[PDB]
Amino acid sequence: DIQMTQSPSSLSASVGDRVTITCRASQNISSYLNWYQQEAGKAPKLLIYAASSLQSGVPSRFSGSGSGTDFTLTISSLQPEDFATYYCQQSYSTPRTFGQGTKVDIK
Amino acid sequence: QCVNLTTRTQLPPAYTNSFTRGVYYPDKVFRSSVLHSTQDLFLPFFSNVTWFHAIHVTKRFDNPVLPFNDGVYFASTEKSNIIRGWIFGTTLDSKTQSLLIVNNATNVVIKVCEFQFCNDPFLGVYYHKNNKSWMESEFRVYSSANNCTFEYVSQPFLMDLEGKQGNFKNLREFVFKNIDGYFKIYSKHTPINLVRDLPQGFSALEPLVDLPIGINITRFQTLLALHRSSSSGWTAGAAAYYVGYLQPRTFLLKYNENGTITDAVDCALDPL
Amino acid sequence: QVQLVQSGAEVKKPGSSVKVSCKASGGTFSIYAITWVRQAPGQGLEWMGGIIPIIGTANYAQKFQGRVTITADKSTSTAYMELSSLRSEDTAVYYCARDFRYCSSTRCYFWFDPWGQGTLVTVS
Amino acid sequence: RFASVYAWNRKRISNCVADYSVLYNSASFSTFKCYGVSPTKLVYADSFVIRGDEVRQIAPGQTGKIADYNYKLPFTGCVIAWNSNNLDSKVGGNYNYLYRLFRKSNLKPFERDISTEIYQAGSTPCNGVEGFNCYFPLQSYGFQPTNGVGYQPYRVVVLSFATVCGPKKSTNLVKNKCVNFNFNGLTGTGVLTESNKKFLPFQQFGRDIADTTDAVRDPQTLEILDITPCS
Ligand SMILES: *[C@@H]1O[C@H](CO)[C@@H](O)[C@H](O)[C@H]1NC(C)=O
Ligand SMILES: *[C@@H]1O[C@H](CO)[C@@H](O)[C@H](O)[C@H]1NC(C)=O
Ligand SMILES: *[C@@H]1O[C@H](CO)[C@@H](O)[C@H](O)[C@H]1NC(C)=O
């Protein structure tokens, strides 16, 4: 499969702020690079559908696009579910590879 | 799937005299007190008919594949219900559609399918010593029946399956003819008392069955019961049949006052 | 559409088998692969394998050969997975997902839009 | 219940009587068209449910992607249909009905294909792998009551027509008058009265000295009817 790298692993933000997360593929695919939002013990939702829209039903809080293998997506107003781990998946081949996982980190 | 049976004696066929048998009603017409001339296919009078015989005794098991030619005069004498169905077709295999008529002692099933027929098809009956009676026990006939085009099933009845000895009690005469895809079966049953070739007399068969089959028949096979109680366990019982062929002949048929054919003259038999 | 809901946690030791299956809801069950994804303690996801009930042959991750067997039955509406060759490093939450498809004419996307909550296997 | 799309069953119909006039005339039908035949005259019937757009696109001589992908028709016979929205549409969607998005080759006339085989779609060898630039060829539609005309399910039958007879029309038997008659296949003119003769059960017609057909068994109530010429 295509190797995925996702970062920052830990973001500094709080609810209502602007949060940017990026993910890069080893292969130049424009639309099969998408992120999920997961909490352990709860069913996750897909956040991004075919790069351009939001699967979870979110009213465009998040927006993004990519270039080459580099995909960037940002939320204008961070919500409590964005403290879930975001997982960047490349659905193109098998075994499906997911990135390391990222989230907003408050101590 | 079928069994290749042994202890079968190897003997030549017997031959007999068709006498005055071989007549059937040419059509569905009522005529009365008249001599009417027909040009249809009939068994010629005094024709040389082949005699086949199933008997326990050099156990005899006559179940060969025979020519169909232009139609078949078939008759059998039995008491034991050994002679049952028939297979008719061009190749008698799962290459083409073939016609299978089987009396399975429950009902009569007529099918047209690409049947992978066995060279030795059987309808076995076993003696159930703890019931002290004979019952259907083994059936194959074919290994497959693909792409079926026709089916007919008669209503349930009970056949007498008991093994029997001595004089045959019922003569079942049939004519199997096939015109433009229609398989026409003429038949009649009459009581008999014999262990020999066909008895003398005159009869005419009625057009009991007319089927939309669409099959070219070149060969056919007579299906016999397999009595048991291994490959040597096959009991022939005691039943016999006769096979002749129809030929175009002119007959002068005599209809009595109620439209029954009571007599006939074979116009090709004698100057008189 | 089908949110697949799984079996309860296993409290077995490493080397034991895991029996997990999910009950379908929604609709649209026989089409699109029923897949399974593993959630690492801490972070990280891996696909293990999946099957389309219509085709019936499945496809599996190389990383899970000897560990994951996946089947499904469109006539039962149940997703199934069994785990073997289990080790203590395989402590994880095991999830059902649906590979749900949308087609942009010529190009289609197959995503884990529906998900289960995950069955925890505590071998550690 | 109807054959689902791609679970088709073209039933052979033969050696029976059928009334196409009645099937045709019923007010319950949504659509009906014939190709070289007419239902007023009275063989296969392939009965299934598809979406309205496919109902309109799958027909003899009708070009379109789905016809080429499902059931291609050129034939002699009729195509009949009736909206099944209240049978097949379910709340939440009836997704048991697959439609073909991708295919290796097109169908020949009066030929159908129910295969679900994975297709590389000109690019990628999936071999059991999820459809990334290769596909599971079919995708279902959730028929739901809340749907448009092209999405409503319709029950559609492709009726090929030979091996099937229509009903026969009989009138009352009229006696002791000169009548222009037709008994089964026997026609002529004469006075029909009761006969004092009996026929064998299989004989249907009788004959005079020069073989004129005269006596006949009545087709519904077999009795011998006497046919004698008028003055
Ligand atoms: C039994 O008969 C079949 C034909 O129906 C033939 O193919 C098979 O070889 C025969 N077997 C033996 C042992 O003769
Ligand atoms: C023997 O009796 C059983 C019933 O207990 C019956 O099914 C079976 O057909 C009988 N016949 C033979 C040959 O055992
Ligand atoms: C004709 O049928 C009558 C009964 O209707 C019977 O009495 C008569 O003997 C029969 N004649 C012949 C030749 O069968």
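Following Swiss-Prot, chain D shows residues 346-387, 395-426, 429-515, 522-591, kept in their order.
A Cβ is built for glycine as well, from the same backbone N, Cα and C atoms used for every other residue.
Within 10 Å of the Cβ of D:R346 (variant position) there are 8 other Cβ atoms, across all protein chains. Recorded in Swiss-Prot as a natural variant, D:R346 to T carries the remark: In strain: Omicron/BQ.1.1, Omicron/XBB.1.5, Omicron/EG.5.1.
Other C-beta atoms found within 10 angstroms of the C-beta of D:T376 (variant position) number 15, with every protein chain shown included. For the natural variant D:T376 to A, the note given in Swiss-Prot is In strain: Omicron/BA.2, Omicron/BA.2.12.1, Omicron/BA.4, Omicron/BA.5, Omicron/BQ.1.1, Omicron/XBB.1.5, Omicron/EG.5.1.
Here the residue is the original one, but Swiss-Prot notes a natural variant at this spot, D:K444 to T: In strain: Omicron/BQ.1.1. A C-beta separation below 8 Å, combined with a sequence spacing of at least six in one chain, links D:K444 (variant position) to D:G496, D:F497, D:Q498.
Listed in Swiss-Prot is the mutagenesis experiment D:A475 to V, annotated as follows: Increased resistance to neutralizing antibodies. Secondary structure from DSSP puts D:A475 (mutagenesis position) in coil. Cβ environment of D:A475 (mutagenesis position): D:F456, D:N487, D:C488, D:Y489 lie under 8 Å away, each six or more residues apart in the same chain.
D:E484 (variant position): 26 other CB atoms within 10 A of its CB, across all protein chains. What Swiss-Prot notes for the natural variant D:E484 to K is this: In strain: Beta/B.1.351, Eta/B.1.525, Theta/P.3, Iota/B.1.526, B.1.1.318, Gamma/P.1, Zeta/P.2 and Mu/B.1.621; May enhance affinity to human ACE2 receptor.
Using a 10 Å Cβ-Cβ cutoff, D:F490 (variant position) registers 25 neighbours. Natural sequence variation is annotated in Swiss-Prot for D:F490 to S, with the remark: In strain: Lambda/C.37, Omicron/BQ.1.1, Omicron/XBB.1.5, Omicron/EG.5.1.
The number of other CB atoms found within 10 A of the CB of D:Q493 (variant position), across every protein chain shown, is 19. According to Swiss-Prot, the natural variant D:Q493 to R carries the following note: In strain: Omicron/BA.1, Omicron/BA.2, Omicron/BA.2.12.1.
Experimental mutagenesis at this site is recorded by Swiss-Prot as D:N501 to T, annotated: Reduced host ACE2-binding affinity in vitro. The Cβ neighbour count for D:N501 (mutagenesis position), using a 10 Å radius over every protein chain in view, is 17. Mapped onto three states, the DSSP output places D:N501 (mutagenesis position) in coil.
The two recorded residues, D:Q493 (variant position) and D:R346 (variant position), show a Cα separation of 21 Å. Filtering the recorded positions D:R346, D:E484, D:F490, D:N501 for a Cβ under 8 angstroms from any Cβ of chain A leaves D:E484, in order along the sequence. The subset of recorded positions D:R346, D:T376, D:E484, D:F490, D:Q493, D:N501 lying near chain C, with Cβ atoms under 8 Å apart, consists of D:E484, D:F490, D:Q493.
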